[PDB]
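To start, the structure itself, in structure tokens.
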Amino acid sequence: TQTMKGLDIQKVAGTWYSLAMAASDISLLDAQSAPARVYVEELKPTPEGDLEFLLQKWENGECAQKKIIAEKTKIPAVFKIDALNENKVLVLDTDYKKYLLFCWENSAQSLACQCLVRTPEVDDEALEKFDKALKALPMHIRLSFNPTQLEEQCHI
Amino acid sequence: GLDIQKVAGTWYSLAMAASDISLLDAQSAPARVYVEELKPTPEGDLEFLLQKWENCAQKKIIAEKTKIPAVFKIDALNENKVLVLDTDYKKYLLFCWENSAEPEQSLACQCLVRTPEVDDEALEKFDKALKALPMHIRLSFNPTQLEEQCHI
Ligand SMILES: CNCCCN1c2ccccc2CCc2ccccc21
Ligand SMILES: CNCCCN1c2ccccc2CCc2ccccc21
Ligand SMILES: CNCCCN1c2ccccc2CCc2ccccc21
Ligand SMILES: [Cl-]
Ligand SMILES: [Cl-]
């Protein structure tokens, strides 16, 4: 999987909306509580060059919040979220002001990718770039949300 | 010009899409149904032999001919319709279930193939057909899932 060249995480700070999601395996996304069914609410880069994700997930009939620190690696668009080097975040592309494409990758190989947007509206341009970035990846499920869903906890 | 006699026989559900996530987001979901066989009737109706995951249950639904070619009605209330979008008879068939009952119209589309193998050409024609439709969930199966019927 190829990641963005020249990513500056200081420009991705702020609140985001998970507009669309895709995964390598149906069971990663299909259920409300599926493992990769996570909604990005905020990106917070640190001065050290780590990227904190504020996530929401449906768990046991409620929306739960989770913070995940993705630690910098030698690749500016590749972040590690465990000490075993099994789980990574890959930033595929961003224009900073409208959309950001990224993937969770597990090489224990499982992949779950998202199209984030800055404003809770459908962005057909961001959706086209998402589909173009996924073309070479072995996705078996895609989901997309409406503007009403983007503004509710856990996209209810 | 759809020829229902040539779509007869064995099929496999390769991919599925729907207008609403909750139509396809579980094995239990209402549109999560796998086509096993199409049987044309002498009167020009199309019987769909389906399997649905419960707790694999078989279901037969008769799609009756209408005055519009490749459009079939399932009920007498004209609420549920089957649309045949495209086929080459020998490899793939694309179709959509539609329900136009209140308050919002539901749509659920499938790509069927003749053999339990992934067909990138059929999946590309399905993807192209879905581009103009307001789908919010799409799924494709691997050859293992193709052979194991309702079990994925
Ligand atoms: C398989 N690892 C944990 C399962 C969920 N997970 C995924 C899913 C697909 C690919 C990679 C990952 C990595 C970790 C992660 C982080 C946040 C949400 C889901 C996931
Ligand atoms: C492996 N590439 C499949 C391409 C088409 N495909 C997509 C597209 C984007 C994201 C996920 C998927 C997987 C399932 C699917 C189902 C139906 C039509 C297209 C697609
Ligand atoms: C609303 N009908 C409930 C059963 C699900 N169903 C769907 C789903 C979405 C859109 C249309 C339809 C038409 C009827 C039908 C027939 C066979 C399987 C599922 C469905
Ligand atoms: Cl770089
Ligand atoms: Cl989708």
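The numbers used for chain B are those of Swiss-Prot, and the residues that appear cover 25-79, 82-178, in sequence.
This deposition comes from X-ray crystallography, 1.7 Å.
Any Cβ shown, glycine's included, is placed from N, Cα and C.
Packing around B:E61 (variant position) is summarised by its Cβ count: 15 other Cβ atoms lie within 10 angstroms of its Cβ, all protein chains included. Recorded in Swiss-Prot as a natural variant, B:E61 to Q carries the remark: In variant D.
According to Swiss-Prot, the natural variant B:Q75 to H carries the annotation: In variant C; found only in the Jersey breed. The Cβ of B:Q75 (variant position) has B:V57, B:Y58, B:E60, B:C82, B:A83, B:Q84, B:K85, B:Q175, B:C176 as same-chain neighbours under 8 Å, each 6 or more residues away in sequence. In the three-state DSSP scheme, B:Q75 (variant position) falls into the strand class.
Every protein chain shown contributes to the tally, and the Cβ of B:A134 (variant position) ends up with 23 other Cβ atoms within 10 Å. Secondary structure at B:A134 (variant position), taken from DSSP and collapsed to helix, strand or coil, is strand. For B:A134 to V, Swiss-Prot lists a natural variant annotated as follows: In variant A.
In this structure, the CA atom of B:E61 (variant position) is 18 Å away from the CA atom of B:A134 (variant position). Annotation: residues between B:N79 and B:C82 (2 in total) lack coordinates; Cα distance 8 Å. Reduced to three states, the DSSP call for B:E61 (variant position) is strand.
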